[PDB]
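One structure, as structure tokens, below. Some questions next.
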Amino acid sequence: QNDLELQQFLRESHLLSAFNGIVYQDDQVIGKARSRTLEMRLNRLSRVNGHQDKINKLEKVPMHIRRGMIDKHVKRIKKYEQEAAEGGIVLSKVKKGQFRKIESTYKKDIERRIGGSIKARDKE
Amino acid sequence: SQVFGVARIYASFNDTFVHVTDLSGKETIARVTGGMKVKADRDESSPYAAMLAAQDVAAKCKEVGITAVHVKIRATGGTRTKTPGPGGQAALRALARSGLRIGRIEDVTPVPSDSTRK
Amino acid sequence: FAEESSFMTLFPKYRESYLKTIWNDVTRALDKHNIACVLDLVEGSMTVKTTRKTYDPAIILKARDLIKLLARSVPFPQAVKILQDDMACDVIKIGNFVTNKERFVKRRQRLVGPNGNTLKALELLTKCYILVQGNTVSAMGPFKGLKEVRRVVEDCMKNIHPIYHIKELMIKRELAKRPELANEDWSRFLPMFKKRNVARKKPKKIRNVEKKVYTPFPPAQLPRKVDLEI
Amino acid sequence: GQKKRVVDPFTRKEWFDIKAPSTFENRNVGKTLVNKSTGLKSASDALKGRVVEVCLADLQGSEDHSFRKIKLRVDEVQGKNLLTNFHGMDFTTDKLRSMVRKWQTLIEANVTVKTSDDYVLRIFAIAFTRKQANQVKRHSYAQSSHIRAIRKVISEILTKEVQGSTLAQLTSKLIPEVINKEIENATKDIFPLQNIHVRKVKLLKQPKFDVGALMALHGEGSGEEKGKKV
RNA sequence: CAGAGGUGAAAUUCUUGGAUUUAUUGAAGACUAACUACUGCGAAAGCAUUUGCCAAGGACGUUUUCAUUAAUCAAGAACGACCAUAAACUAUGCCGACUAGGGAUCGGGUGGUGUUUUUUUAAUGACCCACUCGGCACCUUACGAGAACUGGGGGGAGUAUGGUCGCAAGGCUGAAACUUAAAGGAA
């Protein structure tokens, strides 16, 4: 649990597979994997002491296209987890209001624009 | 016009067995495994070793007078992997390329049917 | 050529709207190997047949594995990587390992991982494609990767956590990419050997020798004050 | 140490060919090696215990028997011919793996029946619960009392098909798959039941030899042969 | 006939007194594969081959019977000298005295009126549809004070230290009372 390289590889296994034997260790990680890997590490370090209204700033997207982004992403999520549920496939478990993180989440960089959950419904 | 043996290719990991017997299975014609052709002790399962073993199998089967083989391809089975190693398709390909006609490919690995694990 | 070979799997009903879509790509990817294939949508089956023009004797086996991968619900660009020689399947069996359903689903969810991290790191290290479905584990890959994922999954159904195997896989990759140390044993470098079996109960066995014989007949109950007065 | 020097063991080998019983079509199935007929283990008793596993498609000319391999036991040698008798029947594993689908039940039965000869046979049966046409629920399970009743009528009518057959009559009965049609007709009163099969027939004990009965299964024959010309 | 395991490679091990592979057969101890499910049953731990026996249990059906026999739980009871063993390890959710639903599924019942079934041997199916009762779940909705195998210091992230308790430097070794050999180190 206190191995740092192992746990960093574990939680950055998704975007290494999205933007790739394979390389995982820094001093061998080429561009978009390197930028998003370093950004993920800096977010995870800064989420302890930084304020929750200041650490995860969403990109300013207009209303009628951010809502369509969210609706198409939720359609992808529902189709994926419904296909896996009618198959046998065991999926990882998410919380109640969060978005399920899928391959299009990691490739399309969708969580910078839509967040991890609708925080108005999370607040209410 | 053909004379038929059977192939009995047992392709585990770590080794492959190309073992032509007669139509009953009681009399053998040139069992040569993979680890006896070229042994680095880890290339025994390799497609090169399976091709060498099937090639001199087919040499001795053409010597005795067998023109075709019914292929029975098995894995280690049991309470284990059930998938044929890298040598099974290579031994089959080398048996077909070295003159022998192929018939009746079938998968006779021992599915354990309620096994003895726990 | 050969005489005739014909394999057939049969697929669950929900898959047919996907298989109907991808089916022309299957016919392209097999007609380059001279293998016919039908998709029956009334009996719900997929058959592959060796035609008159098949000079590869062993490719009907990989076509069989391809159609049962399509039945076991891996997608098409993942599943046509089975038609090449360096890649094969494995179907690990995890149902027959532990007794209670709670411990079974918790060890299987441990095999998947938090957010899928353990499973995705395993796919990356072993170069395989792994599906934890139901009470079995499908996997596609090279044979060294298949050996690795089979030992990982079976030891994960036994009690040892899979991130120990992920750690030793990373250690073994960075230990195999040096030219020396390739004929020495790596057991001093692997932290997998824990030596955690270090308890031994040593009581006096007071009741545990022979206590509490079993009788099938119950004792009577303490009656109420109403019963004690009537 | 010192191992051995080779002396070629295919100079002392003798070729026999295997004549199948006349409850089949084309009856030359192949050839068989045995050591040369010397005194102290003659070849005609080095044989007589060998079973061969042939394909019913190869024995019957068609290809709808491409599964369903059978076993022929060598009984009597005459004149470089091995006359065989029926020894068992078995599916290939791929056939019943191609039949098993989830969201149905497999009812399988077996009975140990002694025929009109004194052969005793363990004969099996598999059947899978169909769904009717217009059925919209995805399950089509049997309610397990329908399983017990179906398995009851399976056991009764196939132990009626044996005892009312000899081995030759039973073999000619189960070549054109018609005991399956008897099971289907007798069971459609309970559940629909797709693809009933027999799948496996095992000999357990065999009565005696009766060379006359075997030669009446095949055909006659007796030789006065050559004479030495001095 | 000369190797077989096994490994990332190896090795312990077996093997020309024939291992591994193949075929026939026997014996043993387990286990009940696929079918196998966000299905079933059980008070829970748990329970998967067939057939039979033994008692049991639940839901439904009932214009049967008794007539308050009832609900909750501290206490107590039931279940849970030889051969040596693993459990947890990323998780989740707002609760109850609470309204309605929706789709799917399991067991029973009623009605409909088509297809599989079928006939003067007994009774008995399967599917479709609506309704209804009871379950295992799932997806939602509306509305409520929801108060009155034992041992515990006090937040998270850090920073400084003239206090107290420790651990730690030197400097070629031999080699000090001896400016001392051999040998080694270093450059």
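Heads up, chain C uses Swiss-Prot numbers, so what you see runs 35-264.
Header entry for method reads electron microscopy, 4.1 Å.
Including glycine, each Cβ sits where the backbone N, Cα and C put it.
Pasting the feature list from Swiss-Prot:
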- C:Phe45 to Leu: In temperature-sensitive mutant KRR1-18; grows normally at 25 degrees Celsius but fails to grow at 35 degrees Celsius; when associated with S-95 and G-207 (MUTAGEN)
- C:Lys66 to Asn: In temperature-sensitive mutant KRR1-17; grows normally at 25 degrees Celsius but fails to grow at 35 degrees Celsius; when associated with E-20; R-162 and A-261 (MUTAGEN)
- C:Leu95 to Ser: In temperature-sensitive mutant KRR1-18; grows normally at 25 degrees Celsius but fails to grow at 35 degrees Celsius; when associated with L-45 and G-207 (MUTAGEN)
- C:122-192: domain 'KH' (DOMAIN)
- C:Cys162 to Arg: In temperature-sensitive mutant KRR1-17; grows normally at 25 degrees Celsius but fails to grow at 35 degrees Celsius; when associated with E-20; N-66 and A-261 (MUTAGEN)
- C:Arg207 to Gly: In temperature-sensitive mutant KRR1-18; grows normally at 25 degrees Celsius but fails to grow at 35 degrees Celsius; when associated with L-45 and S-95 (MUTAGEN)
- C:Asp261 to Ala: In temperature-sensitive mutant KRR1-17; grows normally at 25 degrees Celsius but fails to grow at 35 degrees Celsius; when associated with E-20; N-66 and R-162 (MUTAGEN)
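So where do these features actually land, and what's packed around them?
If you take the C-beta of C:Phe45 (mutagenesis position) and look for same-chain residues 6 or more apart in sequence within under 8 angstroms, you find C:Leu53, C:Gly78, C:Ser79, C:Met80, C:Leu104, C:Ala105.
There are 9 other Cβ atoms within 10 Å of the Cβ belonging to C:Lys66 (mutagenesis position).
All protein chains considered, the CB of C:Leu95 (mutagenesis position) has 22 other CB atoms within 10 Å.
C:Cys162 (mutagenesis position) falls within neither a helix nor a strand when secondary structure is assigned with DSSP, and so counts as coil.
Around C:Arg207 (mutagenesis position), the C-beta neighbours below 8 angstroms that are at least 6 residues distant in the chain are C:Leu159.
The Cβ of C:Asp261 (mutagenesis position) lies under 8 Å from no Cβ of any same-chain residue at least six residues away in sequence. DSSP assigns C:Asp261 (mutagenesis position) to a helix.
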Under 8 Å Cβ-Cβ to chain B, which of the mutagenesis positions C:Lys66, C:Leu95, C:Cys162, C:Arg207, C:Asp261?
C:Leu95
In angstrom units, rounded to an integer, how far apart are the Cα atoms of C:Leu95 (mutagenesis position) and C:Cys162 (mutagenesis position)?
20
DSSP helix, strand and coil counts for the domain 'KH' (C:122-192)?
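So the counts come to 40 helix, 17 strand, 14 coil.
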Provide the list of mutagenesis positions among C:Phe45, C:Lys66, C:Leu95, C:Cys162, C:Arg207, C:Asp261 whose C-beta sits under 8 Å from chain A at the C-beta level, in sequence order; use 'none' for an empty result.
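Near chain A: C:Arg207.
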Going by DSSP, is C:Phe45 (mutagenesis position) sitting in a helix, a strand, or coil?
coil
Give me the long-range Cβ neighbours of C:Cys162 (mutagenesis position): same chain, 6+ apart, Cβ under 8 Å, in sequence order.
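Once residues fewer than 6 apart are set aside, C:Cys162 (mutagenesis position) is near C:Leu156, C:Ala173, C:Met174, C:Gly175, C:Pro176, C:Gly179, C:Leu180, C:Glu182, C:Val183.
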